[PDB]
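Just below is one structure, and these are the notes that go with it.
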Amino acid sequence: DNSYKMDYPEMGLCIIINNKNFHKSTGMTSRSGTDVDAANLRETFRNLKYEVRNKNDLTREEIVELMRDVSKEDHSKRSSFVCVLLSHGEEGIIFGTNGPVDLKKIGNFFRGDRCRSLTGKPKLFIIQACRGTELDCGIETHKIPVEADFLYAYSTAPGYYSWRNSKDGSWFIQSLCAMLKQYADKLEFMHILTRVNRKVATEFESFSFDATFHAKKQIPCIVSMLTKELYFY
Amino acid sequence: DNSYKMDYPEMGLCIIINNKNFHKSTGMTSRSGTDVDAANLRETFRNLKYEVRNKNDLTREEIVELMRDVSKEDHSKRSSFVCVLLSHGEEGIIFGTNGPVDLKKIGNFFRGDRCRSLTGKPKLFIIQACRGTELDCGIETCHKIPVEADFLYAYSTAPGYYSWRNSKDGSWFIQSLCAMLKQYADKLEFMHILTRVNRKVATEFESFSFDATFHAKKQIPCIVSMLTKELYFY
Amino acid sequence: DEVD
Amino acid sequence: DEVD
Amino acid sequence: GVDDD
């Protein structure tokens, strides 16, 4: 009763939405390095035995339709559900290629009363996206709730930019995949994500020719409404 | 290494702000049961070897002044910091007896660059307060660190939702938090304790009301962690 | 039971 | 390094 | 792959 049942026939789906190029209606810069993230995540979750589905450059309409359709699948034989969102964002918002959609709208499809074959199962949302435009300068050293069993693993603190490297991928996804590869057979998920927080916080610092964007830091933000411990083994 | 250093001479302060009675002009109701929470928290954190300070019925001005002053103390010999807020609220806001205080304003006093004697140490904020007016109907079963790092915000309820309090037993979340800490603080890492609190609130509580709109409702607490290490109370 |  |  | 339906 302390840990989620993870020995269903299937670990579950891993949906990866990878938005790199955006319409001129929004403008918004192409997200160089995000293909590196998407590939890293595909391989990482393949090795965790998830059924990975990669999707590229979805409009906000397409994102909502995809989430709706997936929430209407029969997940009875699956232990869990994972959704990874790679895009531009603002607080509470992820961008389709043609504009913003509320994260709440995406999550709502998987509510305990709306996706019954996932009721009582962990629903993990992993979000690499800005959550605002602040920069961190750093410092020298018989019923269950319908909102239960969600985890939102954010790349960055609320209100803040999130950092992506054009060559290596985003700081958060780099670190997440590295910690999952090293510890998924040894540590509970919250402890893995805590290692990810440390890695991002300690091993990364921005380098920029623009002083305004130089020497900046990042701390990811784990938001858990899980009711049990989650082990991938 | 993977865990915060908790063997400083002192575990640290535990500040409890217990707002029960509100100014008439605010129209806010009295929070019957909150004194049970405040006493439970005091005893619980005493057993964890925290220096507990209880404050009752603070104005918005007094809350800000208290937090400013506490953040200006020398925490060099303390392992951590804990703040518990018991009040009315809405999303991002806790109420003083005479009006609102931004949670962000409170947290900012303890930023890694503004409270240097807590830099690198866990700063825990425990919040029993509404976060909106939604009801959950349930379903039948060389180096820098970020200035925002090493915070944990343990919210009683999901964003957007009311939080439930029982006038006799205290709030669902604080009841459950104290019980799980009493049972597991010598056995489990803090995130795993809070996960058990999530399960207890989610499974063992359901509202009873003569008002159908408010009857048979459920609650899930919301852990928000920017911690960089595991936290053990032993 | 009451809401906060 | 670029912001998202 | 990538793009799976």
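Following Swiss-Prot, chain B residues are numbered 34-174, 184-276, in order.
Determined via X-ray crystallography, 1.8 Å.
Each Cβ is built from the backbone N, Cα and C atoms, and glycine gets one as well.
Sequence-distant contacts of B:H121 (active site), defined by Cβ-Cβ distance under 8 angstroms and a gap of at least six in the same chain, are B:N52, B:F55, B:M61, B:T62, B:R64, B:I127, B:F128, B:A162, B:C163. Classification of B:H121 (active site) by DSSP places it in coil, neither helical nor stranded. Under the heading active site, Swiss-Prot lists B:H121 (among others).
The active site annotation in Swiss-Prot covers B:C163 (among others) and is backed by similarity to another entry.
The mutagenesis experiment B:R207 to A is recorded by Swiss-Prot, whose note states: Abolished ADP-riboxanation by C.violaceum CopC. Counting every protein chain shown, 27 other Cβ atoms lie within 10 Å of the Cβ of B:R207 (mutagenesis position). Taken residue by residue with DSSP, B:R207 (mutagenesis position) is part of a strand.
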If you measure from the Cα of B:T174 to the Cα of B:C184, with 9 residues left unbuilt in between, what do you get in Å?
-> 53
C-beta crowding around B:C163 (active site), within 10 angstroms = 24
